[PDB]
Amino acid sequence: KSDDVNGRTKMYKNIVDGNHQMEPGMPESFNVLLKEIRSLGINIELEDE
Amino acid sequence: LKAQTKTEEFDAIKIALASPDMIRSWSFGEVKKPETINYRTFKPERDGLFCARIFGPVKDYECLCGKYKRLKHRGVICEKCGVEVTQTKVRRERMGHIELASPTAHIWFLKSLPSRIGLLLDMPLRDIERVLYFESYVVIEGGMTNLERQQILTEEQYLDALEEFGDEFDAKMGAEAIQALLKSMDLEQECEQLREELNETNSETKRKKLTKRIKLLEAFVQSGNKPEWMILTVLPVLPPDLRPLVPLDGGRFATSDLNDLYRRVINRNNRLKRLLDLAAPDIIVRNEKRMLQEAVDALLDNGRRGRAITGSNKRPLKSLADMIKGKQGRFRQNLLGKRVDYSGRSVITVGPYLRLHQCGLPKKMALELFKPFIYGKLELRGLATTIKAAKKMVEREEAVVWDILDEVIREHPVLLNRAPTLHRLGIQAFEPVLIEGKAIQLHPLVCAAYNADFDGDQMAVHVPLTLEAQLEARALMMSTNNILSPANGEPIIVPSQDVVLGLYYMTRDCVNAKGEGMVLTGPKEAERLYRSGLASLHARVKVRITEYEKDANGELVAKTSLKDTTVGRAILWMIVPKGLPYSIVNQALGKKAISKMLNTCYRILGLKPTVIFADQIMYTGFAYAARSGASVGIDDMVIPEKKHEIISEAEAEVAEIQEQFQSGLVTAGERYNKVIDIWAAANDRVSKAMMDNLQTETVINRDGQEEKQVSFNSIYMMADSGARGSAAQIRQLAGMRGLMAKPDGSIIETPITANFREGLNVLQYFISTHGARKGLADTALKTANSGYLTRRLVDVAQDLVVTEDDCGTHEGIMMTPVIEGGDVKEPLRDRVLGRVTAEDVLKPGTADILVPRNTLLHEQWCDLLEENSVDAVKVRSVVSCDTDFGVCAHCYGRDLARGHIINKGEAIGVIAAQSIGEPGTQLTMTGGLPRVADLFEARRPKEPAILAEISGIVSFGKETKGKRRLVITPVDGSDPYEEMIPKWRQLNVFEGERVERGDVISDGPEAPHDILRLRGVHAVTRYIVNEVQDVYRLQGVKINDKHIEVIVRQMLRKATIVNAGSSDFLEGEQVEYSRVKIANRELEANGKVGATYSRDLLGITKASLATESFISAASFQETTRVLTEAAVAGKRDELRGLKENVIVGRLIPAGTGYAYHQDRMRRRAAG
Amino acid sequence: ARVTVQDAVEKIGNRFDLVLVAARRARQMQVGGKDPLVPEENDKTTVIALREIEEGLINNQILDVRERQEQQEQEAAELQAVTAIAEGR
Amino acid sequence: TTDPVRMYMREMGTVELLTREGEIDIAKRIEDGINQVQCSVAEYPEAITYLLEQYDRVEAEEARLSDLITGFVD
Ligand SMILES: [Mg+2]
Ligand SMILES: [Mg+2]
Ligand SMILES: [Zn+2]
Ligand SMILES: [Zn+2]
């Protein structure tokens, strides 16, 4: 409903298709926080699977 | 099976230092130029902070030079300007770098309060700065000569030292030196060195500081980080679109402050690169290096130096640390908190016609909100060819869409919210009802839970889009599913004011009225009597009634009798379902009884009958209240006839006491208090005169001579019923109002003799002003105090969730009634209700199991205990629950908006914290709200008492040295205790007595640290709950003791080891970890030993400090310090908590998500 | 409409596992895969699934059971097609 | 004391100002220094032959008069 720039459009199409679901993905606010931390000298990774 | 490579759904996160090569991995190019955009054609200059080659196309799927403009071309790098044509989105992603000529220090590892680089090298900070500014030379790897490895020299001294030893000794200065040190440092060799020295020299001064360093170092070793990386070779650059240059209206430009910062670092860096090939003298390249060092620092975190200011604007330019940082922690997650689509708001109104499960929604609001749904339903039935045509239809507002909206609206809850969301009922789900008009209509019964008055308050609406959100709203957040406060089990849907004046005026009786004495077959013909005008609403009448009792085994018995009642109660009986007795409605039905009515209906027949019941009560309440024609006139407020006389007599007393002060019979101070008391006493007299007159003086006649009953006077009915007003507020209307207090707080010895029914003159009003303004100020401030408190509370709890079912511990706390000094300030039945028994309880006699071991005590069980004389009950509590990392459902209790035992996975910490914080508005400014905080902050009082440290005979030793030592001597055990207590504090302790450990050795308050330490866990938790509950209950606030217990459990989460064999002896650590670990030794490895710990008491704000997840800590703590302190250890956040999962935007590992995380958490550590 | 979900919560204790199960079911109907087990009053799939829980014809076991049957019902059709992937050999 | 303005003002404040004659002292040394390398350069045979090979490229239109000499001593 707010921050997922992909998920929002992917959602809207499902609402008209008649499918109530969400393919959420990751919020862009937090996705930016990764770059701001990484823009400093900090290596921040998402591990595993 | 193959692992993976590309994007899977990730779990956990890792953080660490970045190698120069690691930084180069991310970088898609070197920013070599300060240039941004061309200045005419506004295109980005290759290769500068904004670059198509390094970062990305300005516009979607189009080459910069324009050679490849076709959407087909994707992996194509233009031969003219290398730009791979791809969405402009990558200009928000791709990073860059800058290769620094000279190394540069990272201010965060330099300037976070414990300078990391300093204590990593065991080197002072001021010295390192002295080495960085080229203000002295420092040795590295001194060899066998004259000099320490870390020793610092000055210019001349370095020269003097150099003539003697040219080589086999080395010293540098500036950043390269520090980097050489970090590189030369061998942690492994140093670690061993540190291990010996701990054992060799035995001193607390020595080994205290000593041990701190060695664990830290080896943490860094096991981490995988190499010390050199605290010194920057390569500097990453943030993607351009995250610091955009975007144009504005009038053709002006606007840009992020980072550009000005980045540009600077570049210029200086580049200038320095030039100055190397020109072989400039040392004095300049040195100055250039310092300037570059300062510039990088200003970029990363500005303000740890001089605080550079942005160009032409006084205001300092915002750096990267300030982008993350804020108030408080992150802005992202701080309130507020992200804007959200599909929402709205407007002024709210009543709508009593509504059922309790629905709410009035304005026509246009619903249109704009469901816009995507309407499009889809419109094109599902074929009323619109395509979505575009559908858009035009609702934009045309063709009449046909309204029927389609009723379809898409029908089963589709909406979320309603008010401004200060406090407890979870601050948000509730409703079913939409289409309303002409722009106002939100809100079911009256809920106005209490929202604290929503109608004085123009606005509410916000949210649409639950995903199917899971619709079902969450309906089965959890629905209005009808929460009618009972989670704070205390009492219904929060209790009819409010207008309704209870209706029911109070309805079931009430006068002495003589139409229909007096007659008899009727049943309520049906009772209404027939009333509605036709034959019988009065209140007249004494016997009517045949059929009540029901399910007292069989799950089965309804019926009984009919002639009940002596009135017409109104007879009429009202029509609503009461089935198994309730007529006894509940045979009374006068005040606001107090009308809630307990609803409570019993819920606890007997269940939810469904209770909901529809509540509805009916409201409808009939409003209706009959409207019939009643209740009003308020000026003659409705009756002043005592005896008032003026009382004032004069009390006016005579002051003149008695005054004559005594002029003649010196009484002192000045004594005068003030004396006069204040008589005036105060006078107020009570007037209050209790008008109360008597007002209440019963209606004196009326039935057939016989005279008689007198409780007044039907308008204003009284409001206060008696519980509708509005209270004897205190009434006292201000008719009787004199109070004695106000001057700002000083010294209540004035000439009270306010008038009231509101009379006029207040100039002085009285002016004096009244202070009470109002300080009231508003106090409350407006008490508003602020409350919010912060709930904050501290939810921070320390939060992540606490019901996890296991039964921890299976017999342990629990002993529950007795509170008995504060008089009679029963709170019964036993309220204290134990809904909790679970620790062990079976006996009758006063035995061989009788009343309650069998662990059983939920519900209403019948509490009454069966009350039938018997049962005086004391031990109860499982969340403080005693054996489950680690959570609460076992049995140890908590049943409480919810539903009466059933608490479900597995409900997040109780939040509902506990919210429940405690919300009522806090009503507390005072010892006593009051700050007193509560002192309890939760564990704060030691100013002049505490002292408790016997150990049992056994005590004596006094030595003599007044500013402290006179006290020696306790156990019979068998060791004697050695002698504590130095200042003797100028009054003792209590009998000098010659054996003291049980924990007795009162003096007077004054005691630190809760002691009670935990000396008296034990159950003692201190009993202490907190009873003291904090004293504060609330003094205000009339009902908060179940449960919630307070969970906060307590979080205060003592940590413990300090005593014995050894696997852990750190003196380490403070989670008793969760320890307890699971000593179970890992009792039968595992070596017994070893061990280890015994000691539970510790942490204040709420201190205990919330320690949190495993650093992303959570980075939210509410000081962000800079958290990231640094975490980045060095290479700490790996596994999520698992709530705070962090909200941040990353995935399912909360609780509630509906608890099934998910559980299913995923187990997938881990497997294969 | 469904005013109170209480009857379903009795059928499934947790009241959270209720939201999930009814959800899983509502999608079997909303995305057009199946049809209702109980008269639809024009109630949307949200409530239709809930009536199905109250009436005891839908729960986690049946769905896992039901789904597990469909796994083998479709696996029977493709039987010849995927055994034709002998192209591995 | 941080504030690089200060640690600059103080690092340079050590260097003492030149006398009107002292300016020439250093300057004479400069000429001497360069002339040594010039003479040192003049003594290299390949340095001569290369210039020859370079000037034949100038007269062959393989370079320009500006890319080799800025003019001589005369
Ligand atoms: Mg209100
Ligand atoms: Mg208001
Ligand atoms: Zn191009
Ligand atoms: Zn437990």
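Here Swiss-Prot sets the residue numbers for chain B, with the shown residues being 8-932, 1135-1376 in order.
Just so it is clear, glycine is given a Cβ too, placed from its N, Cα and C backbone atoms.
Mapped onto three states, the DSSP output places B:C88 (Zn(2+) 1 binding site) in coil. Marked as Zn(2+) 1 binding site by Swiss-Prot: B:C70, B:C72, B:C85, B:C88.
The Mg(2+) binding site annotation in Swiss-Prot covers B:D460, B:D462, B:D464 and is backed by experimental evidence. Counting every protein chain shown, the Cβ of B:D460 (Mg(2+) binding site) has 9 other Cβ atoms within 10 Å.
In Swiss-Prot, a published mutagenesis experiment is listed as B:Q504 to P, annotated Resistant to antibiotics salinamide A and B. Listed in sequence order, B:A730, B:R731 are the same-chain residues six or more apart from B:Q504 (mutagenesis position) with CB atoms under 8 A from its CB. Secondary structure at B:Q504 (mutagenesis position), taken from DSSP and collapsed to helix, strand or coil, is coil.
Here the residue is the original one, but Swiss-Prot notes a mutagenesis experiment at this spot, B:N690 to D: Resistant to antibiotics salinamide A and B. The Cβ of B:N690 (mutagenesis position) has B:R738, B:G742, B:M743, B:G745, B:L746, B:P758 as same-chain neighbours under 8 Å, each 6 or more residues away in sequence. Reduced to three states, the DSSP call for B:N690 (mutagenesis position) is helix.
Here the residue is the original one, but Swiss-Prot notes a mutagenesis experiment at this spot, B:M697 to V: Resistant to antibiotics salinamide A and B. Of all the Cβ atoms in the protein chains shown, 25 others lie within 10 Å of the Cβ of B:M697 (mutagenesis position). B:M697 (mutagenesis position) carries a helical DSSP state (H, G or I).
Here Swiss-Prot flags B:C814, B:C888, B:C895, B:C898 as Zn(2+) 2 binding site, drawing on experimental evidence. DSSP assigns B:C895 (Zn(2+) 2 binding site) to coil, not to a helix or a strand.
Distance between Cα atoms for B:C814 (Zn(2+) 2 binding site) and B:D460 (Mg(2+) binding site): 44 Å, as a whole number. Taking a C-beta cut-off of under 8 angstroms and a sequence separation of 6 or more, B:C70 (Zn(2+) 1 binding site) has the following same-chain neighbours: B:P64, B:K76, B:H80, B:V83, B:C85, B:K87, B:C88, B:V90, B:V92. Within 8 Å of the centroid of the Cβ atoms of B:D460, B:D462, B:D464, where the record puts Mg(2+), the same chain has further Cβ atoms from B:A459, B:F461, B:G463. The sparsest Cβ neighbourhood within 10 Å, among the listed binding-site residues (B:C72, B:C85, B:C898), is found at B:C72. Shown are the binding-site residues B:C814, B:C888, B:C895; of these, the residue with the fewest other Cβ atoms within 10 Å is B:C814. For the recorded Zn(2+) 2 site, residues B:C814, B:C888, B:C895, B:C898 set the reference point as the centre of their Cβ atoms, and the other residues of that chain within 8 Å of it by Cβ are B:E811, B:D813, B:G815, B:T816, B:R883, B:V885, B:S887, B:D889, B:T890, B:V894, B:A896, B:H897, B:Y899.
Comparing B:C72 (Zn(2+) 1 binding site) with B:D464 (Mg(2+) binding site), their Cα atoms are 57 Å apart once rounded.
Less than 6 Å separates the Cβ from ligand 1 in the case of none of the binding-site residues B:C85, B:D464, B:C814, B:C888, B:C898. The two recorded residues, B:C898 (Zn(2+) 2 binding site) and B:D464 (Mg(2+) binding site), show a Cα separation of 40 Å. When secondary structure is read from DSSP and collapsed to three states, B:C888 (Zn(2+) 2 binding site) falls in the coil class.
Taking a C-beta cut-off of under 8 angstroms and a sequence separation of 6 or more, B:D464 (Mg(2+) binding site) has the following same-chain neighbours: B:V354, B:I355, B:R425, B:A426.
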